[PDB]
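Worksheet: the structure to be examined is printed underneath.
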Amino acid sequence: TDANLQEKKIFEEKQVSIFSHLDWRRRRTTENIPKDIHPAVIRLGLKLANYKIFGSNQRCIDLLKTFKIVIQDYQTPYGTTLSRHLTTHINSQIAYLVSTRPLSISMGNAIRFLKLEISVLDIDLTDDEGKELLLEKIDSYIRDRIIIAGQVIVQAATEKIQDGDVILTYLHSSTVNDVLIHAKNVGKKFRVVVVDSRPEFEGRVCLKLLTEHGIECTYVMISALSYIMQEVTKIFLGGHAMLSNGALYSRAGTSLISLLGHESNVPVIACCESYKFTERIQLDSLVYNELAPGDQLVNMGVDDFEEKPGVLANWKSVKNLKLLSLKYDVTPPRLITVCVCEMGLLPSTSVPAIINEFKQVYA
Amino acid sequence: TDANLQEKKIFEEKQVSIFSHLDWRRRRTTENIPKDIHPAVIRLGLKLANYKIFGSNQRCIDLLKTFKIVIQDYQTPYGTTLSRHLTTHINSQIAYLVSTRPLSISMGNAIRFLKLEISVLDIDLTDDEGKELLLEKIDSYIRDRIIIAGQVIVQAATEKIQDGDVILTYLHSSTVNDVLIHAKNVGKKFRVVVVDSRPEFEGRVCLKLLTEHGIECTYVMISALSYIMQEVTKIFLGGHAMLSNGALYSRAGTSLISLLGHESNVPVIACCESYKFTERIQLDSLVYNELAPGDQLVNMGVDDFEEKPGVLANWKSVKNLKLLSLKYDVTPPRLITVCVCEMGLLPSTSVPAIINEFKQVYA
Amino acid sequence: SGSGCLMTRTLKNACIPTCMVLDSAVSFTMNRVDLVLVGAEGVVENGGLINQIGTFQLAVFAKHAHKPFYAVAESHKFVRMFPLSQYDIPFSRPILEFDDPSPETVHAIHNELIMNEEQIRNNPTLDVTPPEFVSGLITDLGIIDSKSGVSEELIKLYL
Amino acid sequence: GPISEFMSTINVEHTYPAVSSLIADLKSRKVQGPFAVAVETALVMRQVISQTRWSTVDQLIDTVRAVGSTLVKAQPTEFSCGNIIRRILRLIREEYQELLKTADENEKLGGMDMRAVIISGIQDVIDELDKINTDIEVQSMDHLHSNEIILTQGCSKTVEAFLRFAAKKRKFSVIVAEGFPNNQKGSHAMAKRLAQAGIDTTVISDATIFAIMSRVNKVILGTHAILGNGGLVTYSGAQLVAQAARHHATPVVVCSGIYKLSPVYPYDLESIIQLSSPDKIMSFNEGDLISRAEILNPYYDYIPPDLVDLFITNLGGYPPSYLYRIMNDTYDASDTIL
Amino acid sequence: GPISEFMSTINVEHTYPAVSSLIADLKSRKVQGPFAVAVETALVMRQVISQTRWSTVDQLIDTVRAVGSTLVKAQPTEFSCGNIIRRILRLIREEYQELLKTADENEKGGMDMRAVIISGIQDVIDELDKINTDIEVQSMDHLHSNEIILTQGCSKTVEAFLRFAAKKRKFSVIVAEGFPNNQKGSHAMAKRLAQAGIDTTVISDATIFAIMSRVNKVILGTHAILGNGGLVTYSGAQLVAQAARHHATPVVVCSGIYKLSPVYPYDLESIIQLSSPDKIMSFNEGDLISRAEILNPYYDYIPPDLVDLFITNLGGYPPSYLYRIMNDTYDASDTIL
């Protein structure tokens, strides 16, 4: 690329706008693509930028079982051995795989794990030797950290549900959906509240899923929160990641949900999985975030961009007027009453210890 | 004043710095004063910029006592009666005075009052008839509005003092001193805490006064508030003005006193006088305020006049470096427990109604 | 429980000044206190507190009156329970139920018109202090203020 | 005491035609919003006074104090209606008592044809309303300052003209949370207008409020009405702004007219908030859903008065603990209920 | 159990001369500050181990567990000393235990681990001359351009913290001269970073509330941290804390970890020392100094529930995680000396 130039503009993008630093640059096409790139990565790469309702957790899976194929189809050159070169190959994958959409925390941590096990294997094992354990090491990483922990959480989460509750979710969290779905099958008596928001109404698909199991549900937009919260008794939240201070990191309205719940004295239950935890720490919801294109706001009506001649459609060419839409915010711990990880129901502030319970397992 | 394109220069003084708008322009010397300036006004204008400890009350008094001399020495241009022309003369006195120090609230309200009585004055009188009248009105103002109100506040103030108390004042409020000395003269058994602060340690003179009446007094700078407040049981503050929202407007360190007092459960008592109430309001202590030259804190050490220099003597010519010192800051009303006006003990939020009692049932 | 009188004597019996306070007027006394100290009848995961009813009644005052709050707990009182709110705790009998007044007709130190044993039973015997109000939790393991180390030490107990 | 007991149905339509004509448009929401209600509610009574027969004065107040009870029974939530009425009741009894004393001014010891002044008194308040935005926007320069970051919601025209005034001389930035789903259209228009006014305006989703409040100086708001307790009956999604602002120690500022002030007390909110059609929320097409779920869409939010920090009025800026004094100087406690 | 109950003063002065020398310089403030206390403490203990005769490790434990109790009796408030000690004690018992296990290979004398302990001590020394470098890095993950920072009283750790970010990003900072004690140093700091191209604004120690309205973050460098996460900071720092809490402005602390200590703040009146009143009132007002009560606190205390994030030579962590550093850095027995 332009190299330091395009890497100096970024550090010039530091001025008045409190979003001057948020990386807007994307690649939604395979135009001018490099050749160091495996096909299945590209499909995944196009999946990220174009899928909308996807990837609270499914990315890490879809990334890993894709990674297997990469290493499977990989073969080391005759000169150097395997571990001396594999990372550089994978490093060239993620670089592309970033310009499609910035990494999640669930993905980033897994990558940080994979690069480790690469550097620790013994050289005696040959290619067909070295590959075979990685898949198991990966297939285990999937079953141990993701799926099982899910089933553990779903059990533990459904545990503290009581017959007669009225519980509230917000924008289709595949984890929390599995909870309510599991809750119905055990015969728990309750009903659910679904809060949707603009732009891409990620919540209606949760309405579909829940209704296809016969669940008394209620669909109201976020701006009506002050109303419906009186009905609610419990609040469940599936997060993108939890922070070292104990803050919950999820999509835009995740804060207001926790806020009014507190000021209405209902609990905020954060269902998140352990590997999503991060030693990262941030105070305001603007230091580290990820942007969605503001064009999607032009859609005035209740559908994805289609027959929506918004009066803003020319904002890209109207000075002093620029739209935006974060898709992640930072909710402080004072509102979160509890996080439920496969290590059990823990106080959100108890996160960073759990991370330290891994560096012991890993040397 | 080249013109009021220098006021356009003020319109350019709205830049990044929070204090860009705060007026720094002063005239602390009689260089090139205009002709139409009364001598006894000059002395005051000099007293303004150079005096310290200039109590907000005494200024209003010394202003009025000076104003009488202006009118008493005033003679209208005959053929044009008094009321038609008096204001512009006086209006040319204020415009000078403000260039020595911006008008206190204790003065501006008096200004807006006298200018009123000028307009309402009966034309069918003559000069020696007219000027003699408002002199009594001025004297009546000083009798009713301040001295009596002062004499009422103190009595009502010391009423709520209890034997065994520990009083805390800060930076010499002539009213606050006036009530403290009364407390000793009625045999009230107590002791006083005196908080001082940089730069011009206005609190020493409060210590001087109280000591010359023999009171168990305690002198500590404000950066020890966390310590001393445990001993304190009541707090008394004399304000520069009280806002219609209920906020108290006094010297820069007034807020932390009330804050630390609240978080230590001591009451905050605002002894202020009615004529120092204002219809305006402030959310930040920066929008409406007045400054002091930053040089005055260059002198490190315990003295002010004494030529003990510092490491910042070049700050005027060191870019990205600037010293400042606001003289006043607001104080949110929820920290003020009571305000002591001559209308009695009132909650600070009841201020704006009292102002209406003046606007209404009068003219 | 009326356990105050027992606590009163046992202190007075050890030559220290006492002054009983009815549970209705603790707040009026807070400004006079310098420290608040209560026992523990049970400790949950989140740092909460299970003690005799009215324990939370105090800690809110100490909070609002800006006075510290300490609770003494022995290690063997920790429990795996994790109540969400300040209410969801397993309780035997039904609690705080009402009546059904059909249309009929059945009929300052007033010291003898007190709630009968029956209607007293309808009251709960335990309240719960959330961890935000426990400035300090003292145990045989030491003093624990984190209310996350409460859990780490807890996990260290349940093998 | 509604009029239906005093006067029947058809007779009202013959002597007071616009009344029953209005009530139709008032329940059918042909006329809605506070301003549009007030102006119409006024000139209706103009014709009423211009076409009524009466002798004394207690009978006259008993008439207007009766039609209003119905005229507010149509759509009570639009408090702008009754507010015009309660002020009118004082307008005559202040006029009556004022002229009752010019009689005994020198009298040594009738009651009609004072309509034109009452009409002129009525006509006055109408001229005041077309002024309301004008004598409010001038208060902006006492607060808004350059480089400051502002957040508002919806499309309150009063708040619009408020900012644009400062925008002419000083330049700064604002943040527009679209009042989804109801205040959507107007919000976008306002933002586009704010741009041409030279404001670094940024349109955000309704849910991005908490994210940017961390670096927001002040928040400005324009309600739909203010109740007796100082509570705000505002368009949808405002409690999000308030709670997020308070949680960030951000000062809340309300720039409302005074006619939207009403002393009715918020006994129960469930009888206050209204709900438009769910069409504004979920498309009619998703037929499986609308049958299997309960869908609601309100456009009224309520915020308790202990949240706001300042009101901007055509009279001036005043703290919430002072609104009562405006009431007794504008209404009469006899006319609280109707 | 002080050393006097184990060795006599002359013997202490003979075999361990630098100890009594340091004890003198301690109670007399010849040495001062947390850092300078720490470095000199270990250097003393280095020579101690370098010049001592013993056999068992249990007796060696009892020795260091005694001098410290005496060394901490000198000027306890400078907790930096005792923190170094308890670190060594664990550094022994775990080094002993790790060497008690290699010898248990199949055997189923026991000393002269000297130079290792010295090599372990030197590892502590070289670790300290580094905290700033280890801390000034995490800046770029918080401070951004056009941000507004408030900070009081010439904390060296905080200085290099900002100056690092100021090399690449440009932003503003408000400095409140920690009057009266931190006066001189604070002005120097302001003057220093002023040259580092960062908008510097020196204020009175009292205008804190006025500007907190438009302050993004606040940053503080303490003198010590106690077992409950409380902060023992230099004079006049509770204001800015309480000023921040009232404005929802977050509070961050950039401190090395050696200042952390598990002493529990039972009574603060036994913690906050008091310096000379000369620093706030001249000797001249003889009428006043005889007629009133003058006090000048050296330190200030803020409770942990006001801190929002810590910055350490290890990383950023919330206060609730602090304990898990102590158990990973100290041993529970060595809380009380």
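Shown for chain C, in order and in Swiss-Prot numbering: 172-278, 290-341.
Keep in mind that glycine also has a Cβ here, set from the backbone N, Cα and C atoms.
Experimental mutagenesis at this site is recorded by Swiss-Prot as C:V197 to F, annotated: Decreases the amount of gcn3 in the eIF2B complex. In sequence order, C:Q228, C:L229, C:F232 make up the list of same-chain residues 6 or more apart from C:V197 (mutagenesis position) whose Cβ falls under 8 Å from its Cβ.
Other Cβ atoms within 10 Å of the Cβ of C:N222 (mutagenesis position) number 22 in total over all chains. Among the mutagenesis results in Swiss-Prot, C:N222 to Y has the note: Decreases the amount of gcn3 in the eIF2B complex. The residue drawn here is the original one.
In the three-state DSSP assignment, the secondary structure recorded for C:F253 (mutagenesis position) is coil. For the mutagenesis result C:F253 to V, the note given in Swiss-Prot is Decreases the amount of gcn3 in the eIF2B complex.
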Can you grab the distance from C:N222 (mutagenesis position) over to C:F253 (mutagenesis position)? Cα atoms, rounded to a whole Å.
15
At a 10 Å cut-off from the C-beta of C:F253 (mutagenesis position), count the other C-beta atoms across all protein chains.
20
